[PDB]
Amino acid sequence: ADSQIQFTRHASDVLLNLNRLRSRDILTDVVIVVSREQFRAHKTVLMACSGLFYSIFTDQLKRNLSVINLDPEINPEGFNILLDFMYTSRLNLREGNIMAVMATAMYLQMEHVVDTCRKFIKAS
Amino acid sequence: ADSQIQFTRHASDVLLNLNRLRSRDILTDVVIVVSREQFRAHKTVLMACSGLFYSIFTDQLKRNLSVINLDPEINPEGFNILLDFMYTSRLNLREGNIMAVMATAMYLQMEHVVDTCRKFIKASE
Amino acid sequence: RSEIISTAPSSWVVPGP
Amino acid sequence: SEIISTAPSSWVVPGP
């Protein structure tokens, strides 16, 4: 009689569709500036993955900013790799960027990514 | 060229956090009006689950609307069930509501749900 | 009442065109 | 190769 069905690939299909929106610039609502680079995104996705971004868009003087400048110390490649990760689940690491990725993840308050970086310093 | 690490629970963590933002009303940007009722939501989430909503927010005269009225013919309890699903993965189907649930999914152009409504009246007389 | 699992993919996929 | 991680996110939108 009564019921509740869990679609196991639903979260995944949502994320996939959020990333297509992003990649077509549909309803993106902020540009993140990291030195001289610019990344378009959806604030809600940023806030759903990063503690730093939660705080930015939750400060009511900033909620409705459409440009955010990260600290000058933040690296564009490290940022790019984390933004892709937010929208895909895939963390693409190389020996020549893994520490920048880790620094960026600390700043964006994504600590499980940081631990994964540290822990992926086995072979090495 | 990359070592790629897939986080198998990321998508679900994201969806979970989007729901908290919803129920705390954070960054919600639209109200869906269904007869009597009102549902606050994020446009991007709506667009990520339904091609109806995608067709709406993709209209330049409609991109920036903060209120959207659905078909008067549409059931508010049906839409609430679909809206919770969209945010949680869980479709809560009853014998009492299933009728309108399916009419809503159909309206919202979400067949996988339509189909599990039919695949549900298997457990039927 | 009982919690059941569906492996159904979404029919809705945002285009790339 | 593509290794898998099973780690849950350490980020949880506050409930207040």
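Following Swiss-Prot, chain D residues are numbered 499-514, in order.
Here the Cβ of each residue, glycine as well, is placed from N, Cα and C on the backbone.
Following the DSSP three-state reduction, the secondary structure of D:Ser507 (mutagenesis position) is coil. When Cβ atoms from all protein chains are considered, those within 10 Å of D:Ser507 (mutagenesis position) total 20, not counting its own. One mutagenesis experiment catalogued in Swiss-Prot, D:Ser507 to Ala, is accompanied by this note: Abolishes interaction with BCL6 and inhibits BCL6 corepression activity; when associated with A-509 and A-511.
Swiss-Prot documents D:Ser508 to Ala as a published mutagenesis change and attaches the note Diminishes interaction with BCL6. On its own chain, D:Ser508 (mutagenesis position) has no residue at least 6 apart in sequence with a Cβ closer than 8 Å to its own Cβ.
Record note (Swiss-Prot) on the mutagenesis of D:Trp509 to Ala: Abolishes interaction with BCL6 and inhibits BCL6 corepression activity; when associated with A-507 and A-511.
Swiss-Prot lists D:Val511 to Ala among its mutagenesis entries, and the accompanying note reads: Abolishes interaction with BCL6 and inhibits BCL6 corepression activity; when associated with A-507 and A-509. Just so you know, the Cβ of D:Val511 (mutagenesis position) picks up 21 other Cβ atoms within 10 Å once every protein chain is counted.
Around the Cβ of D:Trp509 (mutagenesis position), the number of neighbouring Cβ atoms within 10 Å comes to 22.
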